[PDB]
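This report concerns only the one structure given below.
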Amino acid sequence: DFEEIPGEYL
Amino acid sequence: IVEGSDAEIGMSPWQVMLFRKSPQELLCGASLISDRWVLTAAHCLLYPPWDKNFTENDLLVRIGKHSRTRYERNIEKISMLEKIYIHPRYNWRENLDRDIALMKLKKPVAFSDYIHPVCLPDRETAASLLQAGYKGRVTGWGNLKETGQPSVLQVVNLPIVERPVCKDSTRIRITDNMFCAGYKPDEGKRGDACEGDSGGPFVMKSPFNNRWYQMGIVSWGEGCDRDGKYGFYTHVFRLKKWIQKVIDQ
Amino acid sequence: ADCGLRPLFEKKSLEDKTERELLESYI
Ligand SMILES: CCCNC(=O)CN[C@@H](C(=O)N1CC[C@H]1C(=O)NCc1ccc(C(=N)N)cc1)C1CCCCC1
Ligand SMILES: *[C@@H]1O[C@H](CO)[C@@H](O)[C@H](O)[C@H]1NC(C)=O
Ligand code: NA
Ligand code: NA
């Protein structure tokens, strides 16, 4: 249920 | 947090979420102590009974958060870990004695309305605030119940409990590096930290200088919010010499 | 430093909804 975080954070 | 309330925006700006990269999940709470240092419970990172042994690259620190699951664009800041430092005398075999760890961030975090460090107590702060009956505040995104998950950061205010009452509530040996907090069955009021709240801060607002101090770290309990049982916290001031030594380097 | 002073509360002289409960316990 966690929303994806920006790719820059690996 | 069991029997708590939704936090207000910017109420706990030192609140840190320890976030597991894969699977994407909440690992623990934590706290911001400077622009580069994060304080948590050692059991969040190392706990052999449950095969827990996280390294730096396994997780991320998410600061300035309110919502548990959403990516809070322009509000939260996501930081990578440079190095983890677990107390060398942390006792995971028996009672989680010295349940404390530090995490150095790769880059300093920029402070904002939602991101700000909490103070660490000195000897006098601890002597004046760590008194039975005096209330502290616990925050986290952990379980709403022992046996579910909140949408936003939860808050609960809880009284520090007399050491003999803490000792008499459990078969576990309690050390001077711990304190317990929560209401008695006779007090009517409820509240406790629970799974997922570990590593989070137990704070108090000094009536002398009006600053928030982190007196405890969510450490352990036997169930959550059970009558006659209390939450146990790592005593931050008792372990300050180790904190200072690690930070001085 | 400015540790433990919240930008949205102490810095603005605004109180949160339950901080008085803590102060009242410091008897
Ligand atoms: C989540 C409730 C069910 N789990 C437990 O009660 C786990 N109990 C152990 C425990 O709490 N822990 C081992 C890792 C750590 C842990 O699970 N912490 C999560 C936690 C945080 C706060 C509370 C609380 N204040 N109720 C309870 C558990 C302790 C047992 C007695 C000896 C010390 C350890
Ligand atoms: C934990 O992980 C490291 C590998 O990063 C290993 O050296 C260590 O012995 C493991 N177990 C414990 C109990 O520290
Ligand atoms: Na006992
Ligand atoms: Na209880």
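Following Swiss-Prot, chain A residues are numbered 55-64, in order.
Note that Cβ sites are derived from N, Cα and C of the backbone, with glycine treated the same way.
Swiss-Prot lists A:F56 to I, L, T or V among its mutagenesis entries, and the accompanying note reads: Strongly decreased affinity for thrombin. Swiss-Prot lists A:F56 to A or W among its mutagenesis entries, and the accompanying note reads: Slightly decreased affinity for thrombin. Annotation of the published mutagenesis A:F56 to Y in Swiss-Prot: No effect; the original residue is retained in the structure shown. Quoted from Swiss-Prot, the note on mutagenesis experiment A:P60 to A or G is: Decreased affinity for thrombin. Experimental mutagenesis at this site is recorded by Swiss-Prot as A:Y63 to F, annotated: No effect. Among the mutagenesis experiments that Swiss-Prot reports, A:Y63 to A, E or L is described with the note: Slightly decreased affinity for thrombin. Swiss-Prot lists A:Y63 to V among its mutagenesis entries, and the accompanying note reads: Decreased affinity for thrombin.
With respect to Cβ neighbours within 10 Å, the mutagenesis positions A:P60, A:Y63 differ, and A:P60 shows the lowest count. Its own atom aside, the Cβ of A:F56 (mutagenesis position) has 14 Cβ atoms within 10 angstroms in the protein chains shown. On the backbone, the CA of A:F56 (mutagenesis position) and the CA of A:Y63 (mutagenesis position) stand 15 Å apart.
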